[PDB]
Amino acid sequence: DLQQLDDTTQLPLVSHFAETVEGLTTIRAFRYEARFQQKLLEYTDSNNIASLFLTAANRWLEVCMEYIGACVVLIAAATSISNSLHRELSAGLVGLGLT
Amino acid sequence: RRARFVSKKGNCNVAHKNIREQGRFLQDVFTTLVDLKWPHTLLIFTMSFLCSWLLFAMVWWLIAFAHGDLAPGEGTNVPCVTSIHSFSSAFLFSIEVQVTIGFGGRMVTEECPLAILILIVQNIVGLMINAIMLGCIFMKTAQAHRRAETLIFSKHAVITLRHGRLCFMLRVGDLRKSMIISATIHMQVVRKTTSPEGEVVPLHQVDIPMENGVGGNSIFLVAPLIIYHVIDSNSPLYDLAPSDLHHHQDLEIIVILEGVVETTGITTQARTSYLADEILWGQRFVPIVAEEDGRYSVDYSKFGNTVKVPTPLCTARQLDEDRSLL
Amino acid sequence: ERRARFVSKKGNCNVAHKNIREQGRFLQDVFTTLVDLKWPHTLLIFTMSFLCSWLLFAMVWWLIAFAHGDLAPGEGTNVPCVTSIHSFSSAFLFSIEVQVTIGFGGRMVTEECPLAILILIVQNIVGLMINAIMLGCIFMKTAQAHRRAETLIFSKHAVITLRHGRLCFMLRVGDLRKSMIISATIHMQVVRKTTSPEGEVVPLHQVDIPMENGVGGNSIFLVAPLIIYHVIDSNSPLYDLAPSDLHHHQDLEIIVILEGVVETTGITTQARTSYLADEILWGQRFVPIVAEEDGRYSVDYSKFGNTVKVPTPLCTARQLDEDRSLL
Amino acid sequence: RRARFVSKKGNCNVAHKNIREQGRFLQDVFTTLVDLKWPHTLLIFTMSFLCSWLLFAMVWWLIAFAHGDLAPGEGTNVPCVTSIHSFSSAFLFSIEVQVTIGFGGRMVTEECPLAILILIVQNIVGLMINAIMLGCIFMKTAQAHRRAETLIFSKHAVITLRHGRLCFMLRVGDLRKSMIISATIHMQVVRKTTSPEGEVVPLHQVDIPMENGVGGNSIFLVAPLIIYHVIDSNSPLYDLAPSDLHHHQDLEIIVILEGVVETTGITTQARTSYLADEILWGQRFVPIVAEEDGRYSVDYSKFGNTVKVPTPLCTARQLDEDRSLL
Amino acid sequence: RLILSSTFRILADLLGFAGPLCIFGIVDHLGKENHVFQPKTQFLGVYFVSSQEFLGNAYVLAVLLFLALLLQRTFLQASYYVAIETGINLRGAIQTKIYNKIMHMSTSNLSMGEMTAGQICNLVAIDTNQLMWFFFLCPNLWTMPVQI
Amino acid sequence: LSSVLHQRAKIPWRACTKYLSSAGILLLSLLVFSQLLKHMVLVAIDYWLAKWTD
Amino acid sequence: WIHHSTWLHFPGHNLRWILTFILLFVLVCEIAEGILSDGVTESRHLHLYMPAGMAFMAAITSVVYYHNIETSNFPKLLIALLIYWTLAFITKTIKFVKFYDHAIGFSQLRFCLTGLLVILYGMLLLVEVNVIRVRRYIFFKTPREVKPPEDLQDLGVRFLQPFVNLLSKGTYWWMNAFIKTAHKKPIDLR
């Protein structure tokens, strides 16, 4: 959704810029630069704010799995050590597991 | 027989069927004991307190047999509890904890962790068990100071003419010596109706005016009162006659007296009514007051004694219009 | 496109009270909040403290015991700080009796220990207060919890019929409780974003509605659910209103609250209920629920919330005055 | 400055003197402790229990000296208290009883009747000593639950023209989430009135209606509202002039806001007033009610925001007098 | 803001590079067949372990691994978050300055022809986005040699 | 409810249906078999790398 | 057991969570230290295994308090930490002196851990104290006013990763809700 939401929000900001290029003289002629500059912030807010949340979830899903992945190290690591401590597990299995 | 909205003694019986609601929450059970009678409350906690002396005690003996202390002879390990000999004796050991006596002939030592949990296991239980008792006794004692109400009304209803315009009367007299503060007793007439636009009302609820001095619900009761009810043009019984009082009728006058008893400090209510047949047309209430040399005494025993008094046999409209034509 | 309502249909009215200066609160609020807990939640609340009441002070004795040399192996040289206290396990037992007044007997305090003399005092007065608040908590909780249930049922949708010639707004309030609600006063209030004719803008001006009872007062005797016939007229604000502006997009809010006191407890309670324009079905009539049985009066409560249409004029309340004037 | 009938915060400083001798019953002392500060409440019963722990303990150290036990050595004489040796043990002996610890190292025998006299002597006292305090903390349980002031009142008054009609008003809002059941507000003006027969009222109490829709003193608040009291010809304010807005003006208004506290179940009264200096003629309050997707929004900052509006600076009687001409 | 992001990033891999090193130690304690533990010191009847031996325990190194692993990841993950946040804002400022400069530009035929709308469109589209990525990937330039 | 759920369909079968149909069979399993062996060969590298180390 | 009014942050929100976390690492090592020292002697000898094992719980508990003591603004209630940080300085220092009396030196690890512990603990008392310089909750006359963020005042701010605690700053629990509600309700520009 967010990527679709972000990409949809990406179209207007560029489009509003194109209209400004296409109607430059008239926009200045009406001396309504105050209104148009409000729109540029209005558009830029949509793309920028969407990007942050888009970046936010990307970082989170990395973190949540990574820590969940991190335990997979220690859980196996302790398991191998106990096997090597008592069950006489060879270093070969010990070396591979951490690898 | 005829359906009455509220019984003469009160406790209106209405068949409120088609009920879709939660069956019960544990709050009811705590409410149920708290609302029980004194003899019932005494046994219930007595069973509860006795249960603690038994149920937990069962744990000790089983705890005892596990440690093998119950076996005859000097044991190789110090027992979970010193001087525990038999389950019969163990009841004595249990009684010391929940009741907090601690004689000492039984003794609990260390090196028996399972007992340590058990002591805590019943320690919180008994304190909570004792806690309910202090709470339960607190509740039953507070409300029971006002568990009854002794403000009565005349069994029959009386109608007569007062100050030119006829009225329906009633009798107000209470027994408890303490007074009821802020008496606002509103009376209502209930009858079957179909609206002029066709809407049907099996029994509409419309109140009547008590016709007090200030024309308000307020009332100050220190003597047997007769709260009249002026029959006006807007009065529901303005088309009423001394004839339609037969047992087959739609009229139903009910009075509910709000307020709190001064000593009680708690609002109490009393529902009283009188059906069509109960009334006696043209009968005046017996004056029950009499001021003696030193004090004034109320002859309450004749409160319901109805004395017939001559009255016109014309409806309020049939009297006012006749008076208007007069 | 849901529009904010000043009061929820279930009565959970919510208003965003922002720009609020932080009012000072005291720790006694938490103590007050402690009484506000739930019986299962409170059960752990005191128990956790009561358990820590046994342990935390006890640990002081175990520290205290090690000081006077009694904690060491057996030696009759010194006089013990406490009799026969040996291990931190035994430390609990000496305290366990003290907080609970058990007095098992073997673990006995003695003299010649000033710090211990403070132990049997400081931990002593603490326990009495410790049980006191818990005893106090139950004392208030037991009576108050009886009035935590709402058993009054309004009508989810409102109807606009005409009784006694005039059209009057109706609503049926049903009681789900056996206990009576003494001093039943139900006030009907209307809320709108009416800009004043003087010019001022009132965003949520609230206007009460007369109940048109038998004596004109808010007092009512509740036996069976009836209809609060709120007559609409020129004095009533609803004169210029019509079912035309009854859409979900009209700034018209109606509020009714029924004040009263629980007969058993005396605890005053209020019933918050609100209706909007969309939920009201114009030209609907209430279905009677009270049934005439030979034994008692039967309440068809399952039919309370059934809206059935009846011949209802659709002229404007302000305009309906023309029919009387013309005739 | 000028004398005040009620301060803005609600202190309501009134110098009541020339009062006859009050009862000053000793039972009022418990009430003072009942209302005592929680820290003071913490110390008060504690020292009393500490004194109780010692007061009876004072007697015992003498008792041991009497029965010939405090002397060194073991003779034929049975002590008044088993294994009673000195003040330290004696000071422990009381601590066993008054708290019912029951250590057991100090045991009891029937050697001397006064000990049975002593044991009973404090036995009732402790059950009473705890009884006084247990009720004391019980009282403070609901008392702390009060937390009276949880609303707001307008710092200054506003006088705008509502619906074309001249009328004063104020504002108030609730800071707490808990509701105020059965709202009731009464507005009265404390001004130095005079009578035609010479009675110069010192500060006559004249009330003003709240101009609610139902025409009653009842209200309902969930939001910061403005109570508008219609200033008409049937109110003493009909002779007001905006020139009398000085702090030296001989006029004032008092508002009393009763209502059932839903959670507490105890009504709290709001005492407030505004001086003529706080009167801002021709000012209008900026609305703070706002709508949001979740629910309605309230800007508590805008309670004291005032927006000036054109107001005719004449008398309400004169303005109405020209209103007929206009 | 960017410097702190890189500073986090530098210590992120620097702490991270020990990850493989712990494996080297972990095997060695397993690599000693006897693996019999004796601290050989007791100052006051309680044996105290020397530093060089505490960091030789197989189980102890494992605990340090999980603590380091979580610590190494969390700081590393943020380093991307801090930078991408600084860059995302930089898009706004670049765009606003682009739009603000646009409004005051001259509309000559060469200023309209030689500066076509698409070129004006392309710069706002291609350039700032590319500059966004360059900031979005700036620390790796200042970090990749370090880990290398 | 349904609208989110109807949108929330990864559609693996339809994606597999068209993509594999374009793939055919010969190169299809060839992709599967070759990829699996290389990852398997990679894993086997460690075991010998473990064995000689042991 | 709105929210904009419940988001003000005490001074040193970073200097504490950094220091407090820094304590969890070194202290956890001591939890290993007692385990290692108990290997040789046949008796368990928990005298070096229990405290840190108990202490590790405390900082976890203390941190939860700071989050709760900050989520609900009761700056006076920040005395327990003052009464817990201060006392811990007394006990921790004592061990350093007695160990230094026995000529333990830094050759042993435990004295090294304890010496590190004093510095870390010393930061906690000071860092907590600096709050009293700002908020002045007790032992002061005029509590200097504190204001919540102006941006936080509007209810139209949601991606409040900046507006979260340091321990929250990385854990991305700020985005936990917006991730959570997305499972059912579609996410729109509102």
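For chain D, we keep the numbers from Swiss-Prot: what you see runs 31-356, in order.
How was it done? The header gives electron microscopy, 4.6 Å.
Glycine is no exception: its Cβ is also placed from the backbone N, Cα and C atoms.
Noted in Swiss-Prot for the protein shown:
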BINDING   D:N48, D:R50, D:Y330  ATP binding site
BINDING   D:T130  K(+) 1 binding site
BINDING   D:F133  K(+) 2 binding site
MUTAGEN   D:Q52 to R  Results in reduced sensitivity to channel inhibition by ATP and increased channel activity
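Here the features listed in Swiss-Prot are placed on the structure.
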{"residue": "D:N48", "record": "ATP binding site", "CB count, 10 Å": "4"}
{"residue": "D:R50", "record": "ATP binding site", "CB count, 10 Å": "4"}
{"residue": "D:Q52", "record": "mutagenesis position", "CB count, 10 Å": "7"}
{"residue": "D:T130", "record": "K(+) 1 binding site", "CB count, 10 Å": "16"}
{"residue": "D:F133", "record": "K(+) 2 binding site", "CB count, 10 Å": "26"}
{"residue": "D:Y330", "record": "ATP binding site", "CB count, 10 Å": "16"}
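Taking D:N48, D:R50, D:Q52, D:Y330 as the recorded positions under consideration, the smallest Cα distance to D:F133 (K(+) 2 binding site) is found for D:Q52. The ATP-binding residues named in the record, D:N48, D:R50, D:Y330, extend over a maximum Cα to Cα distance of 47 Å.
Under the DSSP three-state reduction, D:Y330 (ATP binding site) is assigned to helix. Secondary structure from DSSP puts D:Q52 (mutagenesis position) in coil. Ranking the recorded positions D:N48, D:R50, D:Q52, D:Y330 by the distance of their Cα atoms from the Cα of D:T130 (K(+) 1 binding site) places D:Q52 first. Chain C comes within the C-beta cut-off of under 8 angstroms for none of the recorded positions D:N48, D:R50, D:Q52. Listed recorded positions: D:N48, D:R50, D:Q52, D:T130, D:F133, D:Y330. Those with a CB under 8 Å from a CB in chain A: none. Residues from the set of recorded positions D:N48, D:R50, D:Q52, D:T130, D:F133, D:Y330 situated with their C-beta under 8 Å of a chain B C-beta: D:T130.
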